[PDB]
Amino acid sequence: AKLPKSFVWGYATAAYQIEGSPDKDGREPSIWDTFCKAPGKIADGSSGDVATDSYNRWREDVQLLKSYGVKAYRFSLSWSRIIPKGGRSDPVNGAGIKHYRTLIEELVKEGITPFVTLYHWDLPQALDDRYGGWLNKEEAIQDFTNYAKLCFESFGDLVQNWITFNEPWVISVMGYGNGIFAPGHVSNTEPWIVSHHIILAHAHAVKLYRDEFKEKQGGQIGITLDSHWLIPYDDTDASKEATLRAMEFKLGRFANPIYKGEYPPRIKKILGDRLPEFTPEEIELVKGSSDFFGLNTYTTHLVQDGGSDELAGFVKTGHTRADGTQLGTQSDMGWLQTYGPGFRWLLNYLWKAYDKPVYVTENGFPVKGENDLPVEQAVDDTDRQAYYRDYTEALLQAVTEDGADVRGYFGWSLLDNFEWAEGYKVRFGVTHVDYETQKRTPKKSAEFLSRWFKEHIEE
Ligand SMILES: O=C1O[C@H](CO)[C@@H](O)[C@H](O)[C@H]1O
């Protein structure tokens, strides 16, 4: 069985996670630059000051992608490189724009389709200081829309695949709910407000795209949402209901508004006044505001009722069944275990629920303890190859067999990189990086994926 010729595959990265050169060519700080200077926030006390030095080694990264035979490449734009201070009235940075324009043109020359994420968490710090970023409704919406417009104008004739936001669930929960990610806020209200404003900022950017650029540039625009596949801990009504509630707090609170036109029932009932209400005009704007369903997924979880964390929807999630059996192979992060079947079930679920072509914008695995391995051992990344073997198979079945409309798959990540609060200790690349020399060494998983997609995409 083979995926249609139109299917695209490749790898994904995020600007702050790989670029480095934090103040080069006019770039000003993002909230993540600030966050990494706060003690105790990053596990290994690192930052994205250097990362994989991909801002400078952008050419090398493109050659690497080409050598892998990818059909596409997903990367994000550092907002503070394009508009350093971020605002609609702030000075635009020609050098930053040119950098990305040149990168995209190299991708075009190499025949690699660019998938561009406008926002992958690096909000310009000036906006946070000016009005609290996403916390301010009208300022955040106008500035993001202006930023999106500038991006469409600057790269739109070469880019036909846009992603507004990368995981608003993470942006809101981790950044404003428990303070684990930048800007490190902790509140039972801000996460819901930030989420609301992002849904609106997203919708404004999409309407702008469709109305002023889509016809001439012939592209599409969507949002990337994260979601694991969730399975009831047992077959009791409490567990089944808890699973549905968990899906709402993770995915439904974003997908139902954007694809169906309203916030789901449970969360509104639970959060009450803390969950903002869309006005009739906002609902209209938001409903149907995504051309394709961008999905980032990594594992499967068992769900039980009785959780005490409101950010999770008052449920308990884990990878340990009632009989003690684990879902799958352990990775470097406790919550993430290998479970291919869940990927297949999730793809079908999403296609049926939201009726938009699915693009898996992220899927990968961090080999447990790989950071301690020398390059010659790290390249034999057995567990990562097994993960991709299981997940690509789930993908093949979902489309060709089950009938789920899935049109893209991007592996996270092209390179080992800065894994946010975990620092550099968690390795997700199909390519090993020696941070002391910046030398790139392909791991065996890279050979597996190149070979698998070559053999499973119609010629
Ligand atoms: O979903 C994700 O998982 C990746 C691995 O945790 C992380 O590096 C990306 O920034 C994030 O988008």
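By Swiss-Prot numbering, chain A shows 4-462, in order.
Just so it is clear, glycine is given a Cβ too, placed from its N, Cα and C backbone atoms.
Feature annotations, reproduced from Swiss-Prot:
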- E170: active site, proton donor (ACT_SITE)
- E365: active site, nucleophile (ACT_SITE)
- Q20, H123, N169, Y301, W415, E422, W423: substrate binding site (BINDING)
- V173 to C: 2-fold decrease in affinity for cellobiose (MUTAGEN)
- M177 to L: Small decrease in affinity for cellobiose (MUTAGEN)
- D229 to N: 17-fold decrease in affinity for cellobiose and displays more acidic optimum pH than wild-type. No effect on optimum pH; when associated with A-253 (MUTAGEN)
- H231 to D: 3-fold decrease in affinity for cellobiose (MUTAGEN)
- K253 to A: 7-fold decrease in affinity for cellobiose. No effect on optimum pH; when associated with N-229 (MUTAGEN)
Out of the recorded positions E170, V173, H231, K253, give me the one sitting nearest to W423 (substrate binding site) by CA distance.
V173
Inter-residue C-alpha distance, the residue listed as 'active site, nucleophile' and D229 (mutagenesis position) (nearest angstrom):
9
Which of the mutagenesis positions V173, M177, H231, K253 has its Cα closest in space to the Cα of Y301 (substrate binding site)?
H231
Express the distance between the Cα positions of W415 (substrate binding site) and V173 (mutagenesis position) as a whole number of Å.
16
Hey, what's the Cβ neighbour count for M177 (mutagenesis position) at 10 Å?
21
Just checking the recorded positions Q20, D229, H231, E422: which sit within 10 A of the residue listed as 'active site, proton donor', CA to CA?
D229
I'd like to verify something. Among the recorded positions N169, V173, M177, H231, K253, which ones have a C-beta closer than 6 angstroms to some atom of ligand 1?
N169
Rank the recorded positions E170, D229, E365 by how many other Cβ atoms lie within 10 Å of each Cβ and give me the one with the fewest.
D229
Integer Cα-Cα distance in angstrom, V173 (mutagenesis position) to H123 (substrate binding site):
10
For a quick check of understanding: given the listed substrate-binding residues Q20, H123, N169, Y301, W415, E422, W423, what is the maximum Cα-Cα distance in angstrom, as an integer?
18
To the nearest whole angstrom, state the Cα distance for the pair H231 (mutagenesis position) and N169 (substrate binding site).
15
Under 8 Å Cβ-Cβ from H123 (substrate binding site), six or more apart in the same chain: what's there?
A17, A18, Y19, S79, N169
Cα-Cα distance linking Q20 (substrate binding site) and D229 (mutagenesis position), given in Å to the nearest integer:
18
Hey, what's the Cβ neighbour count for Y301 (substrate binding site) at 10 Å?
25
Between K253 (mutagenesis position) and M177 (mutagenesis position), how many Å separate their Cα atoms?
12
